[PDB]
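Visitor: Starting off with a structure, shown below.
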Amino acid sequence: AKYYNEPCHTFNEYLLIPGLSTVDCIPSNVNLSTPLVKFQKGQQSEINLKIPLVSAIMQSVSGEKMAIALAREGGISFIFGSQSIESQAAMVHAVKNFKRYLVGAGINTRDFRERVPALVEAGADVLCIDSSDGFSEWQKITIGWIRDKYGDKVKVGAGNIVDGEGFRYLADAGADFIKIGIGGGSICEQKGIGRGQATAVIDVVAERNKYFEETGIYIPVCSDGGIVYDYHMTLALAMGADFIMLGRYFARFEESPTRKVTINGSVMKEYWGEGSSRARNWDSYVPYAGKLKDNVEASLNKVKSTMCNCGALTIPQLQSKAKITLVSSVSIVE
Amino acid sequence: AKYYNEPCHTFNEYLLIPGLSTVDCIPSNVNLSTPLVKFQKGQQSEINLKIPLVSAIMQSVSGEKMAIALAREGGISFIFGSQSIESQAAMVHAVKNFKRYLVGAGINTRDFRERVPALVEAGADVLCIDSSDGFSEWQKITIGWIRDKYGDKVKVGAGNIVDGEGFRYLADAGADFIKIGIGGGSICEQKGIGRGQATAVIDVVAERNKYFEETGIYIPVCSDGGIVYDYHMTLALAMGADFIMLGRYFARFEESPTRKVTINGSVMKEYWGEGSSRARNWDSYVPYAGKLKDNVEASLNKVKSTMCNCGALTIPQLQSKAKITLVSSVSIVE
Amino acid sequence: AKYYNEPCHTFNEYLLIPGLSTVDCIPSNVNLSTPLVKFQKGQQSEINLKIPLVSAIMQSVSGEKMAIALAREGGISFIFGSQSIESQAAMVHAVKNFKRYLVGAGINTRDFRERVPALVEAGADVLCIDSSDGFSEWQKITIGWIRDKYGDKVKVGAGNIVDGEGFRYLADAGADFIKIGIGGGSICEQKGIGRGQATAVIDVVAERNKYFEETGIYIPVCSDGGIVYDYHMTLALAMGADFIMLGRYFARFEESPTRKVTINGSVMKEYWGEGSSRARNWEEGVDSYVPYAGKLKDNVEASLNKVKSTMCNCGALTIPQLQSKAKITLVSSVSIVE
Amino acid sequence: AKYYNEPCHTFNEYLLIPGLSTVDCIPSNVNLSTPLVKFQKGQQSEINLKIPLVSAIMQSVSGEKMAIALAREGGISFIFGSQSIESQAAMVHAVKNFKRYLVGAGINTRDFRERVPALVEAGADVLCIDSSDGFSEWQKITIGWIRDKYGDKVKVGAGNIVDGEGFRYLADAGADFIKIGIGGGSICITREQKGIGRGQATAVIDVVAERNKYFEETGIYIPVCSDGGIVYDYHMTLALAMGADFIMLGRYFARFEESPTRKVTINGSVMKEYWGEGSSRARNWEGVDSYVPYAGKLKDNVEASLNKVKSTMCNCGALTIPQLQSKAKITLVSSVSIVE
Ligand SMILES: NC(=O)c1csc([C@@H]2O[C@H](COP(=O)(O)CP(=O)(O)OC[C@H]3O[C@@H](n4cnc5c(N)ncnc54)[C@H](O)[C@@H]3O)[C@@H](O)[C@H]2O)n1
Ligand SMILES: NC(=O)c1csc([C@@H]2O[C@H](COP(=O)(O)CP(=O)(O)OC[C@H]3O[C@@H](n4cnc5c(N)ncnc54)[C@H](O)[C@@H]3O)[C@@H](O)[C@H]2O)n1
Ligand SMILES: NC(=O)c1csc([C@@H]2O[C@H](COP(=O)(O)CP(=O)(O)OC[C@H]3O[C@@H](n4cnc5c(N)ncnc54)[C@H](O)[C@@H]3O)[C@@H](O)[C@H]2O)n1
Ligand SMILES: NC(=O)c1csc([C@@H]2O[C@H](COP(=O)(O)CP(=O)(O)OC[C@H]3O[C@@H](n4cnc5c(N)ncnc54)[C@H](O)[C@@H]3O)[C@@H](O)[C@H]2O)n1
Ligand SMILES: O=c1[nH]cnc2c1ncn2[C@@H]1O[C@H](COP(=O)(O)O)[C@@H](O)[C@H]1O
Ligand SMILES: O=c1[nH]cnc2c1ncn2[C@@H]1O[C@H](COP(=O)(O)O)[C@@H](O)[C@H]1O
Ligand SMILES: O=c1[nH]cnc2c1ncn2[C@@H]1O[C@H](COP(=O)(O)O)[C@@H](O)[C@H]1O
Ligand SMILES: O=c1[nH]cnc2c1ncn2[C@@H]1O[C@H](COP(=O)(O)O)[C@@H](O)[C@H]1O
Ligand SMILES: CCCCCCCCO[C@@H]1O[C@H](CO)[C@@H](O)[C@H](O)[C@H]1O
Ligand SMILES: CCCCCCCCO[C@@H]1O[C@H](CO)[C@@H](O)[C@H](O)[C@H]1O
Ligand SMILES: [K+]
Ligand SMILES: [K+]
Ligand SMILES: [K+]
Ligand SMILES: [K+]
């Protein structure tokens, strides 16, 4: 078997060390745009978000309201695929025909032959294979089928890998963007598979950067899961992630499709995992945080502020200049 | 004194990182058979289990019912030896002439001269010297006696060492399989001897493989104790263990020779250690879990599924392909 | 991005290993004076404190009474700047004209143009640019303006950096002393910037000593925040810090400008961060309560006697000797988690 | 300042890995004797203990009863010096003329000119300078006075250091044995006061290495004592395996009937008093005051502990302490493992 020369780490084990902040670096001048899909060197991505946040492919988070709300702020949602092809297709259509908003859709490696056409006809701007382990022939086959039928006209995100090898496989398979994260989810012990979210992102980004140099193709990567604090967003971006996928964070908003409940005088909101027995056959609570616009605005202002402490006016600048340190276990145990 | 460059670790400190899962790797195609006794390169072991689980050499777990139930599922039990030579021989016989089922039996380094013949005559398929410290002349003497009288016809497992040095000694002594594990057991501080189960397995396996390349003799090793969760099974196997010995896991079952009791409305089963003042002169409660068949089925289904995430259809494949990472203490401390 | 070969640590992760104690090293002979502002090789700083303690630039700790009480013990306070220029200047004046006591003042990188002249006129002995991130052109600009107008006549501390790069920048910019500390404060998660206080001090100090070899200029550094126990003082000094800035420690005293409240039988004092909403509007911080400890004098005396005693276990009669002779070891997380 | 390439550790962070146990390595064949004072190569120590256990220099543990009981088991006690010279001297005399028993006495760097002569006259077999920081001129001066007046006739242990530098200094001053341990005692708040100390295991390991170098350099073997930090019996085996010739314990002995403290019932539990020598009461004839569980007679406890130690030694394939120190395989354990 193969072992590693060092243990994996989570976002909570790192801190950013300030760099030179110039007079022109004010939060208001910070550009949070980022590429969603792969593009060739010297060119621009066919799809660019204004903000680096995307909502999780979950019944408890990415519904119509969320897709529209998040799209309005510059992000994009991936309508959960744990429902019938018609339902999803409809939701996608609804978002597109609201008055245009970008919308994504999750797909599986089983019914893609009939699921993809529907989503495409429905107007989905981008798809993403949904899996806890994307390092497999099924994703290669699924992605290959899509290229076979739509060429580069259909954008499909892929996987969920945690190392260079997994990244490499999906990159060669054709994926437009690759998703990172196994076990870091807040609602994730069972199979004993996973890796610290921070280490997974750092390792995958290094591989992605090599790949770019080798092929001239820049494949955006998404840090999926593990975001507990706003500053985790800044760390994920600083470590190389182009955009971030969150579930819990969004589940707490008014726009999520879960019901608002009250527990012990506190207004909560339901939130369950896609791997739970209820979604797979198409569980917990999170504090109600209010409207998406208000929250997203706050989190990103904090992100923008921090970027300037690091001397960065753009995400690529941050990824280049960021100084990141590990923190001792005792420091965290405070 | 001799010191080590790194601290020893437990199974809870590791995670498996997915490998390439080919379309044909589905739980129903995974072969969980594994060798029980040493054989020559290129050949096969004389004894091969259908599943890599064996029950502990303890009064509270390996009785007649356990031996039959587990053998049915494809594993094997080592009838406890903290009882008269006549009693133990009786059990071995009952199991053998039930209607054939393989059964093991534990022996000690004191009365082996009469215990082994009785056990052998009763039809025991394999023996195992039972000790908390197999790194001793007594085990070498015992194996030497069995060889003197039966040559290679009687298979004898041996030890319980936690490093390459102990493994090498027992290998050269002639052991058919070597058991790993000191201080990792659930019901185990007193003498300050032991090692993290994970490091012990990793270290002994490395030595076992060197021995293989040097002699062409592959000696199976058993990871004994320390299994808290099902995923720990996959890890032990991935680290090189050919089979796993468990006590607590099996004590919880209906087939264990202990009585079922009720404590606070919760049905429990008695479970005490072989080092306790009662087994030696021939303690706690574990939750009742039901039938062995149903539990073993669920655990191994998880193991099979995980093996496929790792791209392995067989145990030897898992041991070769497995990517294993250490986890930060902060991560575990969650 | 740039990564570090080792995790940062806090003061609670270190212990001092004793050195040779001489017959004459007794607390009563230990000299605790330390330099406040940069000076050249072989020389003496123009401002030397009798004790290495200074109070934080916070509304909840450095008011007029604190300034007088701490100056009396040999230290110095930095009157908070989260108030109008007239009020702060008034405070400085009252301290200087009490009956003379040294006093400092915090300034910002925004209104320094008129804030500095007023504070200087009011009689402030030293100023300090107050910020959670001093690694910025604004600090260089502020010091530049000051040097342009008063040359070396006005002493100004600067920053709050946590690494050699930050120090080097502020040093070249002209700072009279550089303050270390981001995220180690007791009332500090949000932006995720910072570094363990011990590592920050150790790294900045190493850079400060290199700078000294290169330029012949010694720049005193201040370990700001993170002091929980008295022995943390000795450690901070041992690691290279010339003086220590504290907020919580002093807020607990009778002389702090905050009111006293009773929380379940215990007498407490209010203590809120300057990054909180209320101070900025004259949220990097919180609003808490620290146990009332009594008079500054008694407490400081108790803490320092502890420091002096430890210094002698280390074989040092002076702070510079300590920084030179100290044997410092990291302790296992298990040892701490006891 | 000076820093270290690695963090210090406590005894709880180590485990022993078995070695080859030969058929003849049985508890009843193990030799636990050990040298108490320095000797020259190829020679033997003028004082050898039958068991590597000595009792702390504390009012709460080393009184007359303790001294007699432990000496009977093959060890030795160091009568506490936080009392008048006449009192301490009387106690020593009592033990020596009980019916002969070896006994030790603690001394300080203040009144030694009058204290040493009295203790020697009373018949003390060995003295030991009692201090929390033995790395000082005062200890060298004290030892220098003793050498001047009695040459090598009077044996005196010294200090309490935690590193090679402190060891070397005391070794050069002329100490007959050196005590290791600062911040490891149970009744200590590992310096929430001064921030001085070092993990006991690392302190013993480091001091031992220097001791062995000093030996190769001078031919003089100086025994070292691991003082404090012993919680479990296996810590005893660890300390010895790490190179300690003998162990000094406070809490361990305080729990016994022979300790000079009172037995008191606390929540149905029979306890015994135990306070540090740096606590306000002993200094007025650093530490805290407390209770420990009553454990009964010293003989029964020391027998059980040492049986366990001997047994473990054989798991490591050692019949003697020097063999253990040579063959022991010691591993650090991950912090996660400890947090179990
Ligand atoms: N990120 C995480 O760590 C994590 C853990 S669970 C989880 C989420 O939970 C949800 C469920 O994930 P999942 O990976 O179990 C689902 P996925 O569809 O990838 O796999 C389920 C199973 O069906 C089988 N399968 C897939 N495609 C085929 C096919 N074409 N033909 C035959 N068999 C096939 C596979 O062997 C697999 O075991 C996901 O939506 C995901 O976002 N994420
Ligand atoms: N795996 C563990 O960490 C662990 C701890 S306790 C434990 C279990 O508890 C049970 C008891 O283990 P154990 O090691 O005490 C048993 P073992 O028989 O090995 O030893 C018991 C004692 O008898 C002595 N002895 C053994 N053979 C002889 C002989 N031929 N001549 C003279 N003396 C002899 C040994 O020195 C030993 O002290 C075992 O069944 C084992 O599985 N396992
Ligand atoms: N040490 C810590 O970790 C820490 C955290 S909060 C904190 C304290 O809280 C208080 C507030 O600190 P702070 O860093 O927010 C203050 P500072 O003045 O440095 O920054 C506040 C904001 O105003 C802007 N700003 C400053 N000067 C100018 C200028 N001249 N022109 C245009 N914009 C400008 C900056 O970009 C910054 O976002 C401080 O007193 C400090 O001691 N310390
Ligand atoms: N092991 C530990 O970590 C530890 C902590 S406290 C402790 C115990 O508590 C007790 C008290 O220890 P301690 O170190 O305070 C005592 P010690 O006598 O060694 O020191 C007390 C002080 O008096 C001074 N002093 C000593 N001799 C003289 C002299 N001759 N003339 C003038 N001044 C002098 C020294 O400077 C010293 O600071 C000890 O018995 C010890 O066993 N052990
Ligand atoms: O049932 C589940 N178990 C574990 N992870 C899940 C499950 N459902 C979704 N996830 C993952 O975790 C993310 C959510 O992360 P979160 O933002 O920490 O709640 C999703 O995008 C998935 O990758
Ligand atoms: O009394 C005992 N103390 C410690 N370990 C024991 C004892 N009896 C058996 N064991 C060991 O621990 C295993 C049990 O591991 P478990 O499955 O974690 O309960 C056995 O096979 C033995 O190797
Ligand atoms: O609002 C705030 N948040 C975090 N730190 C603060 C804040 N206000 C002041 N500080 C810092 O922390 C120090 C106080 O540290 P303390 O002594 O640990 O309470 C000050 O000198 C500042 O550098
Ligand atoms: O008051 C005290 N504080 C801290 N340590 C003490 C004190 N009194 C004695 N000691 C030390 O700690 C040992 C006790 O160790 P213990 O066996 O862990 O209780 C003694 O031999 C001393 O070296
Ligand atoms: C040579 C003198 C330089 C003085 C520098 C003053 C910097 C004050 O700061 C400036 O204040 C303005 C008014 O609030 C703002 O609009 C600017 O954005 C801000 O940078
Ligand atoms: C090239 C960009 C120059 C920006 C300089 C803006 C200066 C704004 O003006 C400044 O505002 C400060 C705050 O009120 C005052 O203290 C200064 O005296 C004043 O000059
Ligand atoms: K900055
Ligand atoms: K896979
Ligand atoms: K000293
Ligand atoms: K052994």
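Note that chain B carries Swiss-Prot numbering, so the residues on display, from first to last, are 2-100, 231-319, 323-416, 434-485.
For all residues, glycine too, the Cβ spot is worked out from N, Cα and C.
Found this in Swiss-Prot, in case it helps:
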type	residues	note
ACT_SITE	B:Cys319	active site, thioimidate intermediate
BINDING	B:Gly20, B:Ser22, B:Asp264, B:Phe266, B:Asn460	K(+) 2 binding site
BINDING	B:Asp261, B:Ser262, B:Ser263, B:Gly312, B:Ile313, B:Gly314	NAD(+) binding site
MUTAGEN	B:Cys319 to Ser	Has less than 0.06% of the wild-type activity
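I'd like these features described in context: how deep, what's nearby, how far apart.
Guide: Its Cβ placed at the centre, B:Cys319 (mutagenesis position) has 15 other Cβ atoms within 10 Å.
A 10 Å cutoff on Cβ-Cβ distances gives B:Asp264 (K(+) 2 binding site) a total of 23 other Cβ atoms nearby, all chains included. Under the three-state DSSP scheme, B:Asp264 (K(+) 2 binding site) falls in the coil class.
Every protein chain shown contributes to the tally, and the Cβ of B:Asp261 (NAD(+) binding site) ends up with 24 other Cβ atoms within 10 Å.
The DSSP secondary structure for B:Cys319 (mutagenesis position) is coil.
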Visitor: Using a 6 Å cut-off on Cβ distance, which of the binding-site residues B:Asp261, B:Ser263, B:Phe266, B:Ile313 come close to any atom of ligand 12?
Guide: none
Visitor: When a 10 Å sphere is centred on the Cβ of B:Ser22 (K(+) 2 binding site), how many other Cβ atoms does it contain?
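Guide: By my count, 22.
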Visitor: Which recorded positions (B:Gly20, B:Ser22, B:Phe266, B:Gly312, B:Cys319) come close to chain D, taking a Cβ gap under 8 Å as close?
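Guide: Cβ contacts with D, in sequence order: B:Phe266.
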Visitor: Using the Cβ centroid of B:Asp261, B:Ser262, B:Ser263, B:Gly312, B:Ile313, B:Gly314 as the reference point for the NAD(+) site, which residues of the same chain not in that list have Cβ within 8 Å?
Guide: B:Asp264, B:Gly265, B:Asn291, B:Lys310, B:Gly316, B:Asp358, B:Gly359
Visitor: Whole-number answer please: how many Å between the C-alpha atoms of B:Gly20 (K(+) 2 binding site) and B:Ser262 (NAD(+) binding site)?
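Guide: Cα of B:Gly20 (K(+) 2 binding site) to Cα of B:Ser262 (NAD(+) binding site) measures 38 Å after rounding.
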Visitor: Where the chain breaks for 3 residues between B:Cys319 and B:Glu323, how wide is that break in Å, taking the Cα atoms?
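Guide: Taking the Cα of each end residue, the distance is 8 Å.
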Visitor: Give the number of CB atoms, excluding that of B:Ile313 (NAD(+) binding site) itself, located within 10 Å of its CB.
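Guide: I get 31 for this one.
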Visitor: List the residues of the same chain that sit at least 6 positions away from B:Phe266 (K(+) 2 binding site) in sequence and have their Cβ under 8 Å from its Cβ, in sequence order, or write 'none'.
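Guide: In sequence order, the residues whose Cβ lies under 8 Å from that of B:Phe266 (K(+) 2 binding site) (at least 6 apart) are B:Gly290, B:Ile292, B:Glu296, B:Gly297, B:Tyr300, B:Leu301.
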Visitor: Can you give the distance in Å from the Cα of B:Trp416 to the Cα of B:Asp434, which flank 17 unmodelled residues?
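Guide: Across the 17-residue gap, Cα separation reads 15 Å.
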Visitor: Quick one: of B:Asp261, B:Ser262, B:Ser263, B:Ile313, B:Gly314, B:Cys319, which recorded positions have a CB closer than 8 A to some CB in chain A?
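Guide: Contact set vs A: none.
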Visitor: Would you mind listing, in sequence order, the residues at least six apart from B:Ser263 (NAD(+) binding site) in the same chain with a Cβ closer than 8 Å to its Cβ?
Guide: B:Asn291, B:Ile313, B:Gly409
